[PDB]
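Q: The structure's right below; bear with me while I get my questions together.
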Amino acid sequence: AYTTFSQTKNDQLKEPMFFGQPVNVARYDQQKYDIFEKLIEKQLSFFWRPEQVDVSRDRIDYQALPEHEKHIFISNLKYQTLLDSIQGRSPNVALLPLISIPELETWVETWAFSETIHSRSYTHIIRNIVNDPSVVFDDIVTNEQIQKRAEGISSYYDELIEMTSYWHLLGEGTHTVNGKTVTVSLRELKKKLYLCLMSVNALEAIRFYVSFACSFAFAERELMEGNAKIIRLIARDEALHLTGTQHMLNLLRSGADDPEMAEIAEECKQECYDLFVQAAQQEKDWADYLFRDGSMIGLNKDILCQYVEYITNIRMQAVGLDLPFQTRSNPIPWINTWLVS
Amino acid sequence: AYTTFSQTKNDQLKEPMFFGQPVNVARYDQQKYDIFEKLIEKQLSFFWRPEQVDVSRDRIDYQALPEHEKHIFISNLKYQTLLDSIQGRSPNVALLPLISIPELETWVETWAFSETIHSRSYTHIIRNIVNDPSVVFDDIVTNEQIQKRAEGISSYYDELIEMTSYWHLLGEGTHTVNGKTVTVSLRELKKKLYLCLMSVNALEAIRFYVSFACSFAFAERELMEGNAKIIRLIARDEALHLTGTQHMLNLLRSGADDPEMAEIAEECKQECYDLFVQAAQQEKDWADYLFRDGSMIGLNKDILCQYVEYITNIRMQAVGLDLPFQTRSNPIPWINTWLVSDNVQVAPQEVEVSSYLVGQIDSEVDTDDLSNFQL
Amino acid sequence: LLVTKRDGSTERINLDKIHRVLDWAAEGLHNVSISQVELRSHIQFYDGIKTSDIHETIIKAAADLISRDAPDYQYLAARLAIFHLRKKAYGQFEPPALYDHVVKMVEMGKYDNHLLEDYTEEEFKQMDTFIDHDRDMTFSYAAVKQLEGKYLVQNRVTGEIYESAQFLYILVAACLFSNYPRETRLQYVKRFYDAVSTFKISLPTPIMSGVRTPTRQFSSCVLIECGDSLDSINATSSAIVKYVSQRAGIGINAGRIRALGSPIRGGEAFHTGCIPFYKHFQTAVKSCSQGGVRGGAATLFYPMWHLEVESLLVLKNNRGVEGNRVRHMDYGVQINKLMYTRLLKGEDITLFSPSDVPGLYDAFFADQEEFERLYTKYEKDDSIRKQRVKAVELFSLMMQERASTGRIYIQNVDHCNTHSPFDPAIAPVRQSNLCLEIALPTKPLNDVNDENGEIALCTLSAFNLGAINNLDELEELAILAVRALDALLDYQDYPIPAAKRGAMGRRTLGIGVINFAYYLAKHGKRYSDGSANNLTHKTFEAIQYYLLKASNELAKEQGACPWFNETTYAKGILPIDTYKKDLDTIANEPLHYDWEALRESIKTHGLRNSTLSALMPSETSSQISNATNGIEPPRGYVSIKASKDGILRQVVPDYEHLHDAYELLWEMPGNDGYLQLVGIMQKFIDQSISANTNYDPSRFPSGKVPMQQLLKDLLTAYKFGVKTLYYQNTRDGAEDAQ
Amino acid sequence: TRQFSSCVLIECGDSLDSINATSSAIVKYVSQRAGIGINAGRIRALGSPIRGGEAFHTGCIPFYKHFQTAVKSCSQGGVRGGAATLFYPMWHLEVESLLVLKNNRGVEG
Ligand SMILES: Cc1cn([C@H]2C[C@H](O)[C@@H](COP(=O)(O)OP(=O)(O)OP(=O)(O)O)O2)c(=O)[nH]c1=O
Ligand SMILES: Cc1cn([C@H]2C[C@H](O)[C@@H](COP(=O)(O)OP(=O)(O)OP(=O)(O)O)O2)c(=O)[nH]c1=O
Ligand SMILES: Nc1nc2c(ncn2[C@@H]2O[C@H](COP(=O)(O)OP(=O)(O)O)[C@@H](O)[C@H]2O)c(=O)[nH]1
Ligand SMILES: [Mg+2]
Ligand SMILES: [Mg+2]
């Protein structure tokens, strides 16, 4: 089942990363994972707030912008706002009952806090440049494109939450409740966990990076410098989160923690690869609809599509999967010199 | 059921505190309640890492103070470390599914992160004054009194997450599982939620303030000064958590969401009185467990018992309940020096000042109004 | 409950003698309850408890009862603690004969033997006739606690108390006036002891705890500069060590080292930033001092046009890996009018490596037109390695860190140069001490103990504006104070030849004032409305003129200072001659005293001490006087002072008669009236002044603090002639009554 | 270049003068891309009075970290980072504390 204070005393350096005895004490001296200790260290180092950046010239430039530029900018902001709302709420409920090491537990907690700060940053950017953030957020919730993306994201998340509640409530085997047949199993639970983690990896590595590329290509023209600074800080925090998740996936799949998990990853490689490719195609279609009134100020669709290709192929080859594209040179070099210095 | 993003649009200004719809995108402009957003801002501006108060003199002071005082200090720190692990882990998984407003859910997440920093701080000021953090942290989990307090607190969280999993999987009403009938009643779920909230209020109200009383009574007598300053920062954040939970459950009980919730408030109010009595008894027993080898200067069984009685009186009166003891005065009147941080003129270049406010400035320069300024 | 002597010999309980002690302590007071003290103290009495704990717990239980309605418990607890001090020291209450005590202490090796070598038994007897032991009752609780925990001659690794405050004062006076003709030195000692034990003059911790003993380093504040070379950095580290070992707070001008990326040794290596060297100085200052009478503190300065300033402005921060943070050394940013105008015009400020631009660094301090010309020329040159940062960005970052960590001090150089007693061309001012309080000229070293370098040592003292009743006692106290401080200047022991050279060649001093809040609130005024400009002008004219006149008398009597030809008091220029003209519109009091006659007198003869006045924070030394810590207003009618010697309650003086006339720090609508008061003070005072700022978000809409208000207060403090800005005390509504 | 630098063996007496000289020597050699070995075992231990009870002594750890921050300064543009080894005797009063100065089980302070 699940509890918040286990009564035993287990060798916390021996328990697997997932699906073990739930933690009872938060301990910092005996670190089983230097990765998930340096991650919380660097994240506590990177703390910030919105109420440090200037946005007045941002507001004036937005007033003095073209209508299609207002459209693309505010729509990209809507996209990332939805993304980080999902990311601010999900990890706690979705993973904290499943974790068996205090290092990873505190890492996930600071991850959730960082996404909370991101969401507050986005609402602060909004309510300083326009007058109706109410309608901005309502068009967020109602807009069918970002809705389509939310479908897949929150579907992975709540599938995982459902299966974990089943496994923490009933046990294992084949069971009957209210006259149905439900067959919980640790193997399928681990499969769903791996798929959800691949989803979080693809999200933190692709969607936000397309959004940051758009905002920075905007700021290159010497407009929206406050947004430039804020999105730089957020790209820093998100690169940190991405490294954390990639190391999590490698420590799971490499067979160092669970050979069961190794075999399950070797089984679900196909689902992971196809999820990555479908996410990338969703990004490029979102870009196609973005460039409805033509193109932005000094760019086209080809450059941004090749950028999405580059980022998704690099993140895929890094996390340990095949390459789904024919790679070429960096199309938008300056972007990689604007996010992490 | 639960989902991390519900597509059904709703005016988040009309949804109840708990049990409403799974929350949509989080926004901080049209806010229903102001107290929780104010607390979010305050705890975003109260940020403090534990490595800012050089305690190098306090290692010496500790390894010089006697054995029973060593015991007192390290026991209080072990107990607080365990309970802040528990209470930095529980709020998330317990109260997060039952939230209908974004300000409240992000206040919950910020509270969990604050408790994470608190546990890191306790571990840090244990890892400094001794050379056997291994044995200290293992006695944490193994020890009997620590274990019994932690169980007394965590039982309610366990029951509440159990019932919430029931209510999110099966549904409302009576249902049969594995050849056995269960009665998932949303009314009993609300009652268990209010009970959990009141237990957490008791915990962050009386217990931790007894512990702070001990660790500050140390530093009244020229010892463990940097540790006292760190626990001063922690007592600040803990008072803020206390006021948060207080306002939350008081708003739930007053009748701002449902008269059935008010009736549940009456019944569970009797129950919570009988719960606070047990909490105070546990703290008294912990006091006479600590102070057996002999008293220190200005702190013993009688004084700490008086403090437990008085703090329970005050927390009850402030949480809208009865008074079980006599409304006597404060036995340790020198704790206001450590809690009230308004008239404390600390002398820097010796001891760090805990009065900064991280990043709480506007930073919108009116460069033209500045240009109208001849030097 | 059996009592236990200090060696194990138990004895039956005896609480009635302790009750008699309490009835003596609480005799002649009001609104107290020895019954309540007994009830609060008779709980922590286990069997066989000692007396060294009975007394401690009864003092604590009778001291935690100070509040805004029974303010005589401070005197109660002070009398109890001084009884305990007499007991622990001399066994009984009756103090011993001064001669017997001093000879026993020189036998122990506690005092200095030159006392017995100079004075005789008859002189010690007639000095014993001077001492007023029953003056001890006049102490406050914080006074006695600070005195015992930090001042009295004591053993550290054991914790034994030897002497009393009366012996402390009489022996400070004796060792101060032992090098004088025997005809009048006894009268000087009697007068100085009366004036220092009546709390008419305060003297800091270094001299107050050092002039009895074989340890001889009485210079409160030390100033060191650091050249651009490893040998100079080693000399700086060695100086820091040798001085913080002897109760001295350091000010390091490290803003001369080249910046990151600058080539080394003719272009074979490459520099690696100044963070390692800052860490090295921090470990030097923090290492060999923690055991002493106090901790080691060192401020570190740099000019804001430094290349790495974008990475050095933060070092005092709270969010960063140790590898790029140094958060136990206060910082100081040096800024001036060219930077200010680059801010106001909203233009870019450039940053150069302060060792790759010739003459620009010393132009920055010496002559502002030279600074302007060189700045523009080097900006135009297109072969240097330079960076470019927007000015609003940089100033907002600086004020952001200043507010976030409280301790990024601000120094306006051009005021320290163009309004000083030193000339800018032959002896400029490039830094200040730890508390941004003084300003003296220095020079970089090459070895630890050479002669081509200078290290500015400055001793301090202050007046008590809460004891004087007119403006002539100030002149008498001035002559006594200058006598004493010059005596110490020649009597010290300098562990470094460079500092000996500097201090003996300039004879610099500092004499400020405390209890200013009680003074200004006994004269029925306030800090906010702006009704004290006239009073400040008057009082500080009196102070500066009396100091200069006493120093001129001393110079006439015993020659001038051996470097007067490098001051700005030889050419005949005075503070009233060179103050900042913008102080005209905010003050209309005329000059009282015969300043032109004093000017011609010092022109003909010269001054003894090249720098007379300087205003000090006076955190610790102002507690024995039960005073207010300088030019700052209190924070509550019962203020809590927090030092490593116990947290202490302190009732603001004459609270029962002035409980409606003060203006606590958290009631002023802002800091503009206080900045104007500080501007006037700075006009009338030779060297820098340590001025704070206050900011309470609860007096602003949306709980914020506007960076516009921060920058406006900074630019006002610059416009009205204030050299430096010390603190950024930030409120936070952490309320929990209980 | 008349500079062929390698190991350097240095001894550190028990005095502020000798410690200043030791730190100066180690920084002056590390600037030459060398590696240091110090006999810092003479520095008296915590609790022993200074100047006959006049002051309290803090221990060996401040001076050890002082030599560390001196040795770690500016050997990054060369061939060898700041490398040093200290020595001390087992019967030193603070050997139970100086034996645990390399593990991560403790705070930087
Ligand atoms: C004086 C002093 C010494 N020390 C330590 C550092 C040195 O390792 C050690 C020796 O210093 P020494 O230079 O030998 O001082 P000392 O000779 O005056 O001391 P003593 O009279 O006892 O012989 O003392 C401090 O840490 N701080 C101080 O202020
Ligand atoms: C030798 C050396 C110096 N430095 C830095 C530290 C000093 O603050 C600064 C000055 O070194 P210097 O001792 O002045 O070197 P130098 O005089 O031989 O070189 P130059 O003639 O060009 O002035 O260089 C390093 O960072 N690494 C090194 O290896
Ligand atoms: N090392 C060190 N120096 C100090 C400390 N307090 C003050 N100083 C120095 O002493 C000077 C005057 O300080 P002041 O507040 O007057 O100290 P006080 O007179 O003893 O109360 C300042 O310029 C500081 O440089 C301290 O705690 N440690
Ligand atoms: Mg050089
Ligand atoms: Mg010696």
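Chain C is numbered as in Swiss-Prot, which gives 5-742 for the residues shown.
Quick reminder: no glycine exception, Cβ is built from N, Cα and C everywhere.
Feature annotation from Swiss-Prot assigns GDP binding site to C:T209, C:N437, C:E441, C:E623, C:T624, C:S625. The active site, proton acceptor annotation in Swiss-Prot covers C:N437, C:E441. Per Swiss-Prot, active site, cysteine radical intermediate is recorded for C:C439. Under mutagenesis, Swiss-Prot gives C:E441 to A or Q with this note: Loss of activity. Listed in Swiss-Prot is the mutagenesis experiment C:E441 to D, annotated as follows: Decrease in activity. Recorded in Swiss-Prot as a mutagenesis result, C:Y730 to F carries the remark: Loss of activity. The annotation that Swiss-Prot gives for the mutagenesis experiment C:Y731 to F reads: Loss of activity.
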Q: So which other residues, same chain and not among C:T209, C:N437, C:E441, C:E623, C:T624, C:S625, have a Cβ within 8 Å of the centroid of the Cβ atoms at the GDP site?
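A: Here the non-site neighbours turn out to be C:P208, C:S224, C:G253, C:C439, C:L464, C:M620, C:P621, C:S622.
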Q: Counting Cβ atoms within 10 Å across all protein chains shown, which of the binding-site residues C:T209, C:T624 comes out on top?
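A: Most Cβ neighbours within 10 Å: C:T624.
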Q: Listing the recorded positions C:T209, C:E441, C:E623, C:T624, C:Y730, which lie under 8 Å (Cβ to Cβ) from chain B?
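A: Correct list, in sequence order: C:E623, C:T624.
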Q: Using C-alpha positions only, work out which of the recorded positions C:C439, C:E441, C:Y730, C:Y731 is nearest to C:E623 (GDP binding site).
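A: Checking each of C:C439, C:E441, C:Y730, C:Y731 against C:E623 (GDP binding site), the shortest Cα distance is to C:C439.
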Q: Sort the recorded positions C:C439, C:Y730, C:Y731 by C-alpha distance from C:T624 (GDP binding site) and give me just the closest.
A: C:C439
Q: Which residue, out of the recorded positions C:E441, C:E623, shows the minimum number of other Cβ atoms inside 10 Å of its Cβ in this structure?
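A: Ranked by other Cβ atoms within 10 Å, the recorded positions C:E441, C:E623 bottom out at C:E623.
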Q: Helix, strand or coil for C:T209 (GDP binding site)? Use DSSP.
A: helix
Q: In Å, how large is the greatest distance between any two Cα atoms among C:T209, C:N437, C:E441, C:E623, C:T624, C:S625, the listed binders of GDP?
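A: If we measure all Cα pairs in C:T209, C:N437, C:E441, C:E623, C:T624, C:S625, the largest is 18 Å.
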Q: Can you tell which of C:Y730, C:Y731 has the most other C-beta atoms within 10 Å, given these are the mutagenesis positions?
A: C:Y730
Q: Taking 10 A as the limit, how many CB atoms besides its own sit near the CB of C:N437 (GDP binding site)?
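A: So the number of other Cβ atoms within 10 Å of C:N437 (GDP binding site) is 30.
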Q: Can you tell me which of C:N437, C:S625, C:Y731, our recorded positions, come within under 6 Å of ligand 4 at the Cβ?
A: none
Q: So for C:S625 (GDP binding site), how many other CB atoms are inside 10 Å of its CB?
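A: I count 26 other Cβ atoms within 10 Å of it.
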Q: Out of the recorded positions C:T209, C:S625, C:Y730, C:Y731, give me the one sitting nearest to C:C439 (active site, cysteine radical intermediate) by CA distance.
A: C:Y730
Q: Pop the Cα-Cα gap between C:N437 (GDP binding site) and C:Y730 (mutagenesis position) into the table, whole Å please.
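A: A Cα-Cα distance of 11 Å.
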Q: Do you know offhand how many angstrom separate C:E441 (mutagenesis position) and C:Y731 (mutagenesis position) by C-alpha?
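A: Computed Cα spacing between C:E441 (mutagenesis position) and C:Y731 (mutagenesis position) is 12 Å.
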Q: What does the structure give for the C-alpha distance between C:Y731 (mutagenesis position) and C:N437 (GDP binding site)? Integer Å is fine.
A: 14
Q: Can you check what DSSP calls C:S625 (GDP binding site), collapsed to helix, strand or coil?
A: helix
Q: May I ask which of the recorded positions C:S625, C:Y730, C:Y731 have a CB within less than 6 Å of any atom of ligand 3, listed in sequence order?
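A: Among C:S625, C:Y730, C:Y731, near ligand 3: C:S625.
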